[PDB]
2 protein chains.
Amino acid sequence: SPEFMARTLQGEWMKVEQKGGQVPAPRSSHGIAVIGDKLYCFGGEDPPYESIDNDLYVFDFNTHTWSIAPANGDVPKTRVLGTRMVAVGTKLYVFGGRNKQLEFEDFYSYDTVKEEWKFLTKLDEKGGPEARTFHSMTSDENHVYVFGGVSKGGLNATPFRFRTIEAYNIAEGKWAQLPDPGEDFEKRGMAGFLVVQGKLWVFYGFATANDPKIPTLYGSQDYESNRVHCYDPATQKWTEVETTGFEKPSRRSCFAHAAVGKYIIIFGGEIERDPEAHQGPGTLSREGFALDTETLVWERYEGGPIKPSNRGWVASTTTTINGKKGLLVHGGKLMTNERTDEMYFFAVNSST
Amino acid sequence: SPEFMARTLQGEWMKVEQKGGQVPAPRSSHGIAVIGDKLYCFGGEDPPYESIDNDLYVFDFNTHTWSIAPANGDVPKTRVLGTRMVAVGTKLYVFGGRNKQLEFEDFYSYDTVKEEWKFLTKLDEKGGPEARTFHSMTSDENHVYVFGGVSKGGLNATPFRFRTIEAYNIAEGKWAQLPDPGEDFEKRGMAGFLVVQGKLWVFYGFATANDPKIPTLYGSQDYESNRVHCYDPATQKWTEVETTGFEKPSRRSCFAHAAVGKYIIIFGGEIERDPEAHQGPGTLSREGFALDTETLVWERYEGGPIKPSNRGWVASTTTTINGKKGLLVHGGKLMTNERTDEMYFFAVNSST
Ligand code: NA
Ligand code: NA
């Protein structure tokens, strides 16, 4: 064991070459997911507060080219920002997001084999999953999960944030809300949300305050979280997790995140609020951190000469490229306040 | 007492109008100080790693115009970056900084009445104050104080950081090193350093690691500090100060800072390292924080519609403008990596 400590999580940052095709306009606040060797991309924001399109873009990692998936079936009726998309088996699932006119996307699947959309659930109905934007999503073998986000405004309410998870059982075609973690747990948008070794992790994100003593900043108490909780479906219990380390990341939201084995791997994110909400970029991070969910220790990671610049509001997912599992980062906004079309992959080398 | 908490330190950010005159080129890593209604400016960096000039620029707050002070006497022989300047009585004191060729500025005064420079001390001599760059400075009635910074490289050493304070007794014309705070105290450059209600405060800054277990980032263990110490000249004792608050600022260096009554007031700063040291801007903050040195509580402050953008490596000082004490911020680098000529003043309204 050398005197000087080398970093534990080792890997390489790579910029993914995009050769061409029907390439998506730059975007933030969108959803991506991978099935096999293909990345799917839906939704997005650019310019600020404006949605863009409702095409389903497909990037092939072997050919490094983009195409547009056939727009068959129940094509999603709204072009949205603040949306998310996950993959389970050969289907993609899109939930929520909204446009500037406050119309929210309902719940749809896309069958990548038959190449068709299916409308699955109308949101915001009595006893069903609510309309949400800037929520987070993850999935496992038989569920799509939605955490947090911001609600739809109505006559007698302004939008608020959620602290709940809605779970869609794919085989049964049924939604259920998971146990509510209660008042000590922050309602948040753009939080980290992942299945890791069978359990659900909710971490960091952009929180509603539950304390009138927290002073406002730019007229709102809203702040960046650094808290971490775990839900075990096997027992249906919530626990708050104390995480440690000299390099524990400062409070942040809107970051790339993925699970690789025991690691939660993040990159970028909003570390300071913009004075004008989402109009400007606030302050965005250029750093990557990983949490060992077994030891509960955070450490930064580095990936060689390729260093992605400051960014947040990216789409992210886990995939495997050239036999390496890792964190895929696509799009987002930069400190120039421009959207980017850049795609980066942190390829993990060490054991997980 | 209302249910919802208003901010304690209240004030107004103002952009100081600069009408014209012999206006200084944009710069970071320079020194400013005020005597009466005049701001003095010396040194600076632009482009990265390059010094600029050795003029003493003078801004009159009543006329809002710049001039160049007569270059009489022992004009400082080197154009430097990483320099600092303080005012005591009607004299300015310039210490250190270096140029790209690793020549360091010695210790000079400028007499604002007689309008002449005097060479006071050759640095880096046996038993005397060392050559330093990226040190911090403050002063009181009869002393100029230098804290931290980076040393001059020689044959058998690379530059290192200091954890000591050198104190120049103006009346006696003599330097002395203050008690060394020891190994648990971080050697730092670009740290906060102020006299507050008679005591010396050292806070945050850019630290050398004293633990081979801290992993390197971009090839160096160097990291941003969040520690706070106080030295009382009356007893000659050091104490580490535990500061608190939900809005305690994340680790940072290279920030604007000033003392107003019981408050240490800061703005901006490097919150993430650049991959290439000082070549790029790293990640810079757009937030202001204040520490009540009596209660030891940190809180953010806000100043109305004028919100200075992300910046660090600014020059800063305390002054009074239109009967309001506050924090003066001049120059620095922006997240575009450009230097700025902008000048901002946070005018304090509440009791201190
Ligand atoms: Na394939
Ligand atoms: Na005057």
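Start at 1 and count along the chain as shown; that gives each residue its number.
For all residues, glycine too, the Cβ spot is worked out from N, Cα and C.
As given in Swiss-Prot:
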- B:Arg98: active site, proton donor (ACT_SITE)
- B:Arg161: active site, proton donor (ACT_SITE)
- B:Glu224: active site, proton acceptor (ACT_SITE)
- B:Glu270, B:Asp274, B:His278: Fe(2+) binding site (BINDING)
- B:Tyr49 to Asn (Swiss-Prot position 45): Strongly reduced activity (MUTAGEN)
- B:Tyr49 to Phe (Swiss-Prot position 45): Lost activity (MUTAGEN)
- B:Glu50 to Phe or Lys (Swiss-Prot position 46): Reduced activity (MUTAGEN)
- B:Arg98 to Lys (Swiss-Prot position 94): Increased activity with allylglucosinolate but reduced acticity with benzylglucosinolate in the presence of myrosinase (MUTAGEN)
- B:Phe134 to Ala (Swiss-Prot position 130): Lost activity (MUTAGEN)
- B:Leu155 to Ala (Swiss-Prot position 151): Normal activity (MUTAGEN)
- B:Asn156 to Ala (Swiss-Prot position 152): Slightly reduced activity with a lower proportion of thiocyanate formation (MUTAGEN)
- B:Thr158 to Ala (Swiss-Prot position 154): Modified product profile with increased levels of simple nitrile at the expense of thiocyanate and epithionitrile (MUTAGEN)
- B:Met190 to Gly (Swiss-Prot position 186): Increased activity (MUTAGEN)
- B:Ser220 to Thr (Swiss-Prot position 216): Modified product profile with increased levels of epithionitrile at the expense of isothiocyanate (MUTAGEN)
- B:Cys254 to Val (Swiss-Prot position 250): Reduced activity (MUTAGEN)
- B:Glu276 to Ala (Swiss-Prot position 272): Sligthly reduced activity with reduced formation of epithionitrile and thiocyanate, but accumulation of isothiocyanate (MUTAGEN)
- B:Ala277 to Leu (Swiss-Prot position 273): Modified product profile with increased levels of epithionitrile and simple nitrile at the expense of isothiocyanate and thiocyanate (MUTAGEN)
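With respect to Cβ neighbours within 10 Å, the recorded positions B:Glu50, B:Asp274 differ, and B:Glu50 shows the lowest count. In the three-state DSSP assignment, the secondary structure recorded for B:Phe134 (mutagenesis position) is coil. Least crowded of the mutagenesis positions (B:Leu155, B:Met190, B:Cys254, B:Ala277), judged by neighbouring Cβ atoms within 10 Å of its own Cβ: B:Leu155.
Of all the mutagenesis positions listed (B:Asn156, B:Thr158, B:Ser220), B:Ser220 sits in the most crowded Cβ setting, with the most other Cβ atoms within 10 Å. DSSP assigns B:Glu224 (active site, proton acceptor) to a strand. The record gives B:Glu270, B:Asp274, B:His278 for Fe(2+). Within 8 Å of the mean position of their Cβ atoms, the other Cβ atoms in that chain belong to B:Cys254, B:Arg273, B:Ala277, B:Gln279, B:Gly280, B:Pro281, B:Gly282, B:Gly312, B:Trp313. A 10 Å radius around the C-alpha of B:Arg98 (mutagenesis position) takes in these recorded positions out of B:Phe134, B:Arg161, B:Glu270, B:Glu276, in sequence order: B:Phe134. On a Cα basis, B:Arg161 (active site, proton donor) lies 9 Å away from B:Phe134 (mutagenesis position). Checking each of the mutagenesis positions (B:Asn156, B:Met190, B:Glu276) against B:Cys254 (mutagenesis position), the C-alpha distance stays within 10 Å for B:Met190. Here the mutagenesis positions are B:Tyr49, B:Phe134; the one with the fewest Cβ atoms within 10 Å of its Cβ is B:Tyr49.
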